[PDB]
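Everything below concerns the one structure shown next.
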Amino acid sequence: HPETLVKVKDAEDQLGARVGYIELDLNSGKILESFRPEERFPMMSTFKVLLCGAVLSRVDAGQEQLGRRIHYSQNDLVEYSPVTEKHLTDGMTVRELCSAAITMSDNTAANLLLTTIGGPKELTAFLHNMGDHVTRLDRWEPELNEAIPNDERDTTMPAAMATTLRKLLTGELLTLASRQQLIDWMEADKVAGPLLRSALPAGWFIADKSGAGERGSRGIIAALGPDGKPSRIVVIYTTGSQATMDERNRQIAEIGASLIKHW
């Protein structure tokens, strides 16, 4: 609705930074509303949905198994690894690592799964093959969060991420059991409370994944809708602000409040 665009512009003003926004109808792929749809933004942890989508396509193809246990050691642990640090002794299965990477944004789990897949170049090859010629992963955790101005490495565009998310979630690329497993991990997100979830009405569905990075970068990709079903994809990215984490969260939650008021 154009009143949400008023709130996105107001957020650009309050944060003193670019905000990219898109609202996409999940059924038809129709772009309902957009602001900077084709400017690049750092993906940060929102790439971990894409990563487990690549993992699940290998599971579907018989090239990977969800129950396979990955062992790793203290040498692999990078900053913000709340779940992998606690499982050094016995390792974790592919399924556990995707739950940790999505639900808890665990950085080591993402690196371990990127190794399983053949690294950033293979996730980017996977994206290219499903028609996304924009999103690219170039580095590993934690480097990919750097968000240096004008750098195309590890970026997407709001319109590209929304279209890719839609394909992953409703297209024939993944088996329905796999699409459902990706949706379940996103629904179980534990780390995005102050963002769209704080504006979500009772009874609504949300599956999402947040990200934060350097230079004020913050973002969220989400599939949400009334009556327990997703019917729209919302993607929101910001970078460049010098505002605190709480101010960045606050403005994204106010963009959410506007889009839900005007649904």
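So for chain A, numbering is Swiss-Prot's, and the shown residues are 24-286, in order.
Cβ from N, Cα, C; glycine included.
These features come from Swiss-Prot:
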- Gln37 to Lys: In TEM-2, TEM-3, TEM-8, TEM-16 and TEM-24 (VARIANT)
- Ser68: active site, acyl-ester intermediate (ACT_SITE)
- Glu102 to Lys: In TEM-3, TEM-4, TEM-6, TEM-8, TEM-16 and TEM-24 (VARIANT)
- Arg162 to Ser: In TEM-5, TEM-8 and TEM-24 (VARIANT)
- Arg162 to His: In TEM-6 and TEM-16 (VARIANT)
- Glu166: active site, proton acceptor (ACT_SITE)
- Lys232, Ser233, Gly234: substrate binding site (BINDING)
- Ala235 to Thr: In TEM-5 and TEM-24 (VARIANT)
- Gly236 to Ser: In TEM-3, TEM-4 and TEM-8 (VARIANT)
- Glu237 to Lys: In TEM-5 and TEM-24 (VARIANT)
Nonlocal residues around the residue listed as 'active site, acyl-ester intermediate', in sequence order (Cβ under 8 Å, 6 or more apart): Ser128, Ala133, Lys232, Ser233, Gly234, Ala235
Rounded Cα separation (Å) that holds between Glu237 (variant position) and the residue listed as 'active site, proton acceptor': 10
Cα-Cα distance linking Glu166 (active site, proton acceptor) and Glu102 (variant position), given in Å to the nearest integer: 11
Near-site residues: substrate, ref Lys232, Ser233, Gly234, CB cutoff 8 A to centroid: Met67, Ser68, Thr69, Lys71, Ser128, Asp212, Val214, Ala215, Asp231, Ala235, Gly242, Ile243, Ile244
Chain-internal residues near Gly236 (variant position), provided their CB is under 8 angstroms and they sit 6+ positions away: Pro65, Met67, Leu167, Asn168, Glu169, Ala170, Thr262
Among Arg162, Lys232 [recorded positions], residue with fewest other Cβ within 10 Å: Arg162
Three-state secondary structure, which DSSP defines for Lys232 (substrate binding site): strand
Residues satisfying Cβ distance under 8 Å from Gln37 (variant position), sequence separation of at least 6: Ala266, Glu270, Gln274
Cβ neighbour count within 10 Å of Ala235 (variant position): 21
